Protein chains: 2
Amino acid sequence: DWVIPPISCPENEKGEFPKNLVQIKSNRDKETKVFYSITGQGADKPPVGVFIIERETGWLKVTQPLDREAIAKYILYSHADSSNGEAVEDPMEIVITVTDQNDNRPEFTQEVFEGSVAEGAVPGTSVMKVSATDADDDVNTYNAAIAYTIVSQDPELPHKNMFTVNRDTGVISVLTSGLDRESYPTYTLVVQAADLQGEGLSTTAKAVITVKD
Amino acid sequence: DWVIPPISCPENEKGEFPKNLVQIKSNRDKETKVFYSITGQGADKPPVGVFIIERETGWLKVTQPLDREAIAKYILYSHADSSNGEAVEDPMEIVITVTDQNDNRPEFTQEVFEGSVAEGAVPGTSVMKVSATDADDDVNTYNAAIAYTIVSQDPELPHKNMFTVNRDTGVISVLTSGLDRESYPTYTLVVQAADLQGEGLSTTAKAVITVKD
Ligand SMILES: [Ca+2]
Ligand SMILES: [Ca+2]
Ligand SMILES: [Ca+2]
Ligand SMILES: [Ca+2]
Ligand SMILES: [Ca+2]
Ligand SMILES: [Ca+2]
Ligand SMILES: [Ca+2]
Ligand SMILES: [Ca+2]
């Protein structure tokens, strides 16, 4: 069977269903009457009826909103028959790809991270790792592409930015010098994770840094 | 033959050739090895070589720029053979749609239009028409949606805007009162037409209005 170039349908559609996607038909329909149908998971097997096809015209339709994060892709088969029951084409394998949107917010693996730095440590040294996940499509979009930032430091001393976060790795490093356990022994950072490479949906967690001797 | 939904390729592509459009497989290639070719005008028929298919992968490719205004649609057929050159699928009908770019400036039907009006005529009274054409796709885009403007009036008396042009139709009308043949017996307007509804490519021409008793 040929495999159709994929038919895209974005997730979370609203309004009137069903909606037309694409017309799939046989160029033999002037030689004999052609009746169309589709089978497979999403047509006549679970989930039944998400897609339906017009029996005489071959208009493929979707009957409800989709969620890429539940099902990313459907495989079905179209069929062309004539009155006498002969198949007028081999089946075609129909591929339908659910096209992503940014409908998922990043999430930190924990609501509080804990680390230790040694007070005499060099601007460069690695303190700790923070971690988020996005459920969206990390292959075809930036909707799951996470920029880690530091939003705030407490206390703001000796300097405001004692610390640096690598925006891709979520690794927290020492930016700056004057780090003394006995002046200021614990810092509480508010860290942000935002998708769209930093520009999109965001969430915050806390990172608690204990200064050591 | 199944006829696949059409594949869009914009005119006036730039850079590296060939470029990939779509992957056209058969799913009988787990079993033995399948070889692809294409025929049709645009492939093995004139214009020869605009599209090719990579024999082993089935990537359909475009080999040079297209121009919608010369050819807007191609029809190709793909074929699937085994090493002995025997068909393992019926052919598949491939439709290619060339999509529009705004690569055509509107042209006024004439370089100078002539019209005339009675000095008595009341504001709102209709004088003459100006007219432009645009060669871009006036069915699916705004690349031919022309808006009309008066750029200048000569002379600027008794007042600067004796006239008005409806931006959608090109009808020139009397805007303000005071027309009088024996003070100013003709006006020369520069008129402008622009696509994208005024926002796009532009051209100008002249309209000459003879004030009559
Ligand atoms: Ca979703
Ligand atoms: Ca997201
Ligand atoms: Ca999503
Ligand atoms: Ca100390
Ligand atoms: Ca063109
Ligand atoms: Ca064009
Ligand atoms: Ca145009
Ligand atoms: Ca007079």
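Note that chain A is numbered according to Swiss-Prot, with residues 157-369 shown in order.
Structure method, as recorded: X-ray crystallography, 2.7 Å.
The backbone N, Cα and C atoms fix where each Cβ goes, and this holds for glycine too.
Annotation source Swiss-Prot lists Ca(2+) 2 binding site at A:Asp259. Long-range Cβ proximity for A:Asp259 (Ca(2+) 2 binding site), meaning a same-chain Cβ under 8 A and a gap of 6 or more residues, is found for A:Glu167, A:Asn168, A:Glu225, A:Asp292.
Annotation comment: Swiss-Prot describes A:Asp259 as Ca(2+) 1 binding site. Reduced to three states, the DSSP call for A:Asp259 (Ca(2+) 2 binding site) is coil.
Within 10 Å of the C-beta of A:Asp290 (Ca(2+) 3 binding site) we count 23 further C-beta atoms, all protein chains included. Feature annotation from Swiss-Prot assigns Ca(2+) 3 binding site to A:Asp290.
Around A:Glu172 (mutagenesis position), no same-chain residue at least 6 positions away in sequence has a Cβ under 8 Å from its Cβ. In Swiss-Prot, the entry for mutagenesis A:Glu172 to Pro states: Adheres to and takes up L.monocytogenes InlA coated beads. The structure shown retains the original residue.
For A:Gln220 to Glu, Swiss-Prot lists a mutagenesis experiment annotated as follows: Increased affinity for L.monocytogenes InlA. Greatly increased affinity; when associated with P-172. Take the CB of A:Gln220 (mutagenesis position) and look out to 10 A: across all protein chains shown you find 12 other CB atoms.
It is 25 Å from the Cα atom of A:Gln220 (mutagenesis position) to that of A:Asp290 (Ca(2+) 3 binding site).
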